[PDB]
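S.K.: Sending over a structure as structure tokens; questions will come in a sec.
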Amino acid sequence: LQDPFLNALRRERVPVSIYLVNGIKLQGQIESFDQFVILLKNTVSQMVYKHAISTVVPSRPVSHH
Amino acid sequence: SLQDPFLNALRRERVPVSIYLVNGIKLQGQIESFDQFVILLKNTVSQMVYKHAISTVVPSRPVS
Amino acid sequence: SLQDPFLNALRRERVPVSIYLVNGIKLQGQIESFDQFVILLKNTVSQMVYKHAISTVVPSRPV
Amino acid sequence: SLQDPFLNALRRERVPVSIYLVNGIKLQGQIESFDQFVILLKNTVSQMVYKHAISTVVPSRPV
Amino acid sequence: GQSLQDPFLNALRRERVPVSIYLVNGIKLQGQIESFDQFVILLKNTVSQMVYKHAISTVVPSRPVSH
Amino acid sequence: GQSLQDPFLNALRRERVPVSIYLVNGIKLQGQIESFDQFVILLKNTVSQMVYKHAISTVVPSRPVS
């Protein structure tokens, strides 16, 4: 589920909200991702460790997961 | 496994659930789908929840 | 393997327990079943608790 | 080659200890037994503590 | 090469880009990435400190870094 | 060096440098690194306390260590 879900968000360049395990909310678009991290873009590309992520919430409906 | 049949029952019966995160935050919705690492929870949009950030999955009502 | 016999004892005897999560929050009920990754705790409904989010399992009385 | 000899000495000598959890909570008692994943701590009852939720084990005296 | 993580931290290290590393607690560390392995990142400032990746939420470059 | 963690901790233990170990909850521990293995670090002060690496966020030497 994970690969198809993130790939879709990446392909459609959908604005997303990534919430961390501390409650903090990051926003931007998914540039790329691998087994352990997600590169999130906004002013700069920041590397987010999936282990610190709780949820990835599309800013709008995204068909075909 | 106990996890799969529990989540599969909830998904199949479209039982509204509360998913508590390890930080105490509570998410609500219906389980759309899930794999070994995540659960897609539906409400306005489908959000992807990482199981490693989940503490407990509480059905809103008994599930056979 | 201490886990299995410890949880089995609690389940078998239907001893009320307190499961403290890693955020400090306490859950209570009886252990219905469990596997390598989760424990099904019962009270009003059966709720699925991920062991990775559990800090300690405390029985309400000696077992 | 450290964790086990450290835990065994504590259990063997029944040294009172404080186990700090990652949430800040401090548990106290004597280590009854342990395996690769949990530690059984005794006080009023035996509670099962998950090592993944433990931050530090502080003996109450030099061991 | 095989991950996004290696090339990304290598770029930062190589370019000696000042960075901010946010921990799961919320503390914000800063400095330059001296080195890193499978499990930790050495961050330099007054001293080299060792940060466990499992405690890291994000690594944010202070400026755009290409490639 | 395939591992960075091992030589870093070893230098600290060898030189007996006072360090600060910050835990994931924000709490800070201090003392000297007596020993360590794959999963824990033995920190000394009044007593030897066993710290699980998975609970550690950062190890900060109190001074430069060559």
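Following Swiss-Prot, chain E shows residues 4-70, kept in their order.
Per the header of the entry, the method used was X-ray crystallography, 2.2 Å.
Each Cβ is built from the backbone N, Cα and C atoms, and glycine gets one as well.
Checked Swiss-Prot, it gives:
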DOMAIN    E:9-68  domain 'Sm'
MUTAGEN   E:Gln8 to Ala  No effect on Hfq condensate formation in both growing and late stationary phases
MUTAGEN   E:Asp9 to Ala  No effect on Hfq condensate formation in both growing and late stationary phases
MUTAGEN   E:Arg16 to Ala  Almost completely disrupts the ability of Hfq to form condensates in both growing and late stationary phases
MUTAGEN   E:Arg19 to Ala  Almost completely disrupts the ability of Hfq to form condensates in both growing and late stationary phases
MUTAGEN   E:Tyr25 to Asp  Almost completely disrupts the ability of Hfq to form condensates in both growing and late stationary phases
S.K.: Cβ distance under 8 Å to E:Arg16 (mutagenesis position), same chain, sequence separation 6 or more: which residues?
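M.R.: The list for E:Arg16 (mutagenesis position) reads E:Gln35, E:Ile36, E:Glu37, E:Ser38, E:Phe39, given in order along the sequence.
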S.K.: Going by C-alpha positions, which of the mutagenesis positions (E:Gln8, E:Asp9, E:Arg19) is nearest E:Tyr25 (mutagenesis position)?
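M.R.: That would be E:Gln8, the closest of E:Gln8, E:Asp9, E:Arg19 to E:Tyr25 (mutagenesis position).
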S.K.: Please report how many Å separate the Cα atom of E:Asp9 (mutagenesis position) from that of E:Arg19 (mutagenesis position), as a whole number.
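M.R.: Cα to Cα, E:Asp9 (mutagenesis position) and E:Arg19 (mutagenesis position) are separated by 15 Å.
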S.K.: DSSP says what for the domain 'Sm' (E:9-68): how many helix, strand, coil residues?
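M.R.: Once the DSSP states are binned, the domain 'Sm' (E:9-68) shows 13 helix, 30 strand, 17 coil.
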S.K.: Quick check for the class: what is the C-alpha distance, in angstrom and rounded, between E:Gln8 (mutagenesis position) and E:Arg19 (mutagenesis position)?
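M.R.: Here the two Cα atoms lie 16 Å apart.
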S.K.: Give the number of CB atoms, excluding that of E:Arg19 (mutagenesis position) itself, located within 10 Å of its CB.
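M.R.: Step by step: centre on the Cβ of E:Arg19 (mutagenesis position), count other Cβ atoms within 10 Å, giving 11.
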